[PDB]
Amino acid sequence: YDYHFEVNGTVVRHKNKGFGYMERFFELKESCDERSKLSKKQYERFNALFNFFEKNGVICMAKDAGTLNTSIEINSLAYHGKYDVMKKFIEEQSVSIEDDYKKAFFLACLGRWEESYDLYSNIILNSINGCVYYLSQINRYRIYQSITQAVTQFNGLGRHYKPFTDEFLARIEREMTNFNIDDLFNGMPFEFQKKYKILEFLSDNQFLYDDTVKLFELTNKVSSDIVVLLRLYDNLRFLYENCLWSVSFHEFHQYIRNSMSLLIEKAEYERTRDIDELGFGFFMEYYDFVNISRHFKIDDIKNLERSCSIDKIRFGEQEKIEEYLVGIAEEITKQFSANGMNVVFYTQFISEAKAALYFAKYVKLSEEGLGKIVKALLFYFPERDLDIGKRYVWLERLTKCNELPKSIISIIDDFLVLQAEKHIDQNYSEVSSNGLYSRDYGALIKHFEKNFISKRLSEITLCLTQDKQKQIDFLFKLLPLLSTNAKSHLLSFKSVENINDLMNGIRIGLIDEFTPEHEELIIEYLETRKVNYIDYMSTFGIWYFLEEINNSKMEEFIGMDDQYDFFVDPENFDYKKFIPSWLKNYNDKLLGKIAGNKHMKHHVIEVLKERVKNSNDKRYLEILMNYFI
Amino acid sequence: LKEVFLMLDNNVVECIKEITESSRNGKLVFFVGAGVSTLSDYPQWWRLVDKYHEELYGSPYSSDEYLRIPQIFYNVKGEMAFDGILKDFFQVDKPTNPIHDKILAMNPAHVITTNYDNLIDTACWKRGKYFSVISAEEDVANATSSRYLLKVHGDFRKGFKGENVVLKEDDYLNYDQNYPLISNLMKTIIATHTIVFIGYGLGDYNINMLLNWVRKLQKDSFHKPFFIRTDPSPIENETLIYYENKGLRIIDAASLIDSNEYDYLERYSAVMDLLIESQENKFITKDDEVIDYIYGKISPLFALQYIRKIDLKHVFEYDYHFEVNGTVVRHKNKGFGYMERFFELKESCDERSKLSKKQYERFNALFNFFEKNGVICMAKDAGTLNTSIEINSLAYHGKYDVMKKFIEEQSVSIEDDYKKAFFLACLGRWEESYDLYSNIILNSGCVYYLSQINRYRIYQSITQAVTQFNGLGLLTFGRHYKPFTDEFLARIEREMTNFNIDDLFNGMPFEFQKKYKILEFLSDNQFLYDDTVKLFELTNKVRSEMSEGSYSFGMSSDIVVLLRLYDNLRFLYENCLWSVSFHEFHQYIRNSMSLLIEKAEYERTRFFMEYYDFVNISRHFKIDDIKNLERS
Amino acid sequence: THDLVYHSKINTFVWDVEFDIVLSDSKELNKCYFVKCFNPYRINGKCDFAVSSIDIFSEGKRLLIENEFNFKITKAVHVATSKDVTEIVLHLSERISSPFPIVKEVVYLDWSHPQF
């Protein structure tokens, strides 16, 4: 405690009352003339001292601070996700016990926890400065904790996996029975406990309590943002460059989640506060992208998107982010295209894999890279984590910064054709947690091209017969992609005889234009309902207002459904029967069409004004704000 | 084994108890004999005697013959021949038997052994334990670690030489002369620790020598060492009493289990495995025992006015989750559930009378503590849980005059001064607070530790205020205010210059460190860590709920934040800790309330303000903090 | 009713319940629920009007609604606690005046959309 060593590298005299050695050392560093006054032994010691301080980013005192450059550089293959390189490093024969320690962290990082536990046990045997011995004891206990946690997780949960043999599980329990990590530091040689007092915190259960409590300042509404960020980088560099397995535990991942989020929200608050007074902050880099990808869950990113506006946050080192994104997408191909899936390495990596591509919306990607991410996401991502419904959203997010070109369109077309290929089986059915299916991908291509025709799908459509019904109705959701010959061939398999077939046709996109026949079919259903008076009725009303129907014989059935007459004739509609709940069910196009009608507008703007004042509903407020309905 | 424990003799279970408590306390030492080494097929000394006999007379034993024939061989054949036979017999590799692993699994403070092999050494390295191995005179001074692996008879690390080891006669005769430091170290370890003899026969020479020295010690100045007897036959009753009076507490393996004559490994394991599995077991069976165990954990907390419920999981070593709503949930208690049994006695009045006369009043003290602290029952017995929040502290309620009068009264106990010092701090008389806290430290051990923490905290407050007043107080006030004289500043600087708050807990008697583990978090901001992590987690959860427009019917999500907020305020104020003035603690209170009001406003348009809520915002919010809420 | 959550972006209720319903064709379905998907930026056709797409699942499998889906609730069972909750569903069904009142889970596609 003789000095403060600030995160920007400035030393401050704190508590020492003797000679100022740190001030004297920096004077020796700046000018070389006094350096020659030292003895030869002290000259080489100063060079070693000078190397340590420049490598650790401690440059000078506070009062000599000038143009400070605090750029985070983590020299660790594990942090960058260089999965191939660490495999090669593990494969090579290790020269020294320091290389073994790096190997065991890499084995732990690659899901080979049994091998790292054996390696850490080996290092402990051969290492009795004794600093690697202590660090291996910390890491072996940490990996034993990870193995025990993974065994419990796997027993609770898609298929039954047994990554660790029960012989290995029984062995590590007998080696780690009644093992105290708390007594580890105290039982070390007294020379170690003096020289390496700063390593004691690794034996504690929690070591980021100080960093988490200091995060409270980021919520102050009255630099510090640089202090929290540099403190975060300090924790990352120490835990990764020194190869400590605690960097993969829940406490550290949550701490990065808390510190990164609060830094983002604080910068968001500063921007809005600035605009309030100035009337028109956080700049992410490659390391921030990795930190969000590795440590944030998809829900945690979602809490970020709703609270703040990351689209206002500018992303730097996009080629390094792209290299990270092409580098990660390569590993998915290795994990699933081949039989190289490591079930333990699976659990940790897929969460980072999902988060990186979800966060890849905000980064500009080159075409060659974008092909690799898209092809790895579309084809090689297992359906258990990213199903058909969620995968399009990951794919569709990449279009925010990268407007879909031809090459990516081909890949999605490849995906669509492969989706048609799996439909030869009648049992096969797409399972989506988002209510979102293969039709949405084709809509995306038609959105970005408006003229793309799927040749291979046309071949599959033309080959179709009446037998394989699962293929027929699947491609009816892909009608715009088919050619005219394929369109004519497919339409022969369905009929529009009764009203129900019309609704099925309108839902699957079988027909998009109303010939006069369906109007009569539309008309016939309504007279039956009118006769039987003493779901669809509201649906028909919208189509008349949307100019989908020009039969003009719609007013005969005015008086049954309050939504029907509300759409057929807004001028004559009574708005005391109006319910504000409808506007919540209406999409972008319909609400905008109501806004420009010049009828119904002042009534609904009054109902929306009443609702927000009485209830303060954000959906009502945003519906009123965006379209002025 | 669990069955074997069930009908274990009451004496053996008591013997198992004291061994286990010593192992937890870190003061267990194992005296390992040749029997454990023989289990690993190490060359027994009787075959060394046989070889020496063959090379002496040509044809192949009392107690002294084990010592005399090697001495005869050493005298007439020489040192080279004696060590030559030593090398070709003892230079072998042998695997460590599981008993070596089970000995280390007991976590012994030191390992004293008469074996000259390295079997314990390699067993220690495989396990990862670090022991400073001492087998010669110079190793005692050059020991690099507190933990000692004491080979009182030497070993062959220097070489397979007769001088390095105590093997023959004239080595046992001159043992005290050639090993004064090692013998002193062994006696010192035995005096200060609890000793378990394993691998030794009851008639072993070393056991008698140690029992001979023990009789010299005055009555009850030493702990009676523990002896693990692994002879195939059950110990005779008359022999047992003889050695118990000599000073040994004998645990007989042959009496514990039925075993074969030559199956020594099962005999050693049956006691080692029973010892190992008793580490987690609480020896908890009857209701009187259950109250006794819970009382031992809770009774030290009676010194404190209030305990945070989240802190109670540390008291019982993560056995349960103590929820802020007052519900107890099984977390890591694999043994008998004493908390369930405790509340079963609480709900059922008839079973309370079943308890003994002592355990009845101990339960009553536990009942008042658990009811005062807001611990009700388990989660599965939870009903409508509504607890009013109340803080019995004058500092919290702003009764400045009442606290001023309280200082004027004469103190009747040491807790009276401790409350007075906190009130002096809350009234800005930090000088009177500091020297008062100094007086409590002199006359004080719960109050001692808390006064030291508060004195350091008030010292930091004075130093910060002095720096402010010197640097900005002249400009802020228009006058250079001098509330503290340089004599006061110099004196508090001198005392607190070498004081470290981090080692204050570690620099305490082990009884304090185990009874008051929850108080260690007050040295730093670690006591706020769990609530800070929880607050950040629910804040994201609550804000996500408001963002999506969801409304939940039933329990309100911020009730965890609401209860944790008053858990810290009640703990810090009623215990009179100066942490209430922490900038970080103020931020924690400000963030918790701000989340509560935002959720209430979100729910209002779909919680109300009390006296306690008004004080929290008044004390812990800045003006810009309140303005932010009024905007939103 | 302790798991019951009201979403206000779509005036529906989230509840861990199943439904036994009969359509207008006397067909019976047992242990069925619904999931709603708020996707305001969906690439709509010329004839898509509703902001939410709903999938009906019975026996863990989604249904292809080829006919009219007018239906009445005959018995609603809360999954976590087997107490019959049908009376609450019908009471809630009348109030919200929206199609498919009680839904197993609502999926919000707005926050994940690139146009968000």
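The first residue you see is number 1, and the count goes up from there.
Recorded method is electron microscopy, 2.6 Å.
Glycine is no exception: its Cβ is also placed from the backbone N, Cα and C atoms.
These come from Swiss-Prot:
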| type | residues | note |
| --- | --- | --- |
| MUTAGEN | C:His7 to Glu (Swiss-Prot position 17) | Complete loss of the ability to inactivate the host DSR2 NADase activity |
| MUTAGEN | C:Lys9 to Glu (Swiss-Prot position 19) | Complete loss of the ability to inactivate the host DSR2 NADase activity |
| MUTAGEN | C:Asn11 to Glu (Swiss-Prot position 21) | Complete loss of the ability to inactivate the host DSR2 NADase activity |
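Feature map: Swiss-Prot annotations on the structure.
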| residue | record | Cβ neighbours (10 Å) |
| --- | --- | --- |
| C:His7 | mutagenesis position | 20 |
| C:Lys9 | mutagenesis position | 22 |
| C:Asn11 | mutagenesis position | 21 |
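Chain B has a C-beta under 8 angstroms from the C-beta of C:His7, C:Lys9, taken from the mutagenesis positions C:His7, C:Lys9, C:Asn11. Under DSSP, C:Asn11 (mutagenesis position) is assigned to coil, being neither helix nor strand in the three-state scheme.
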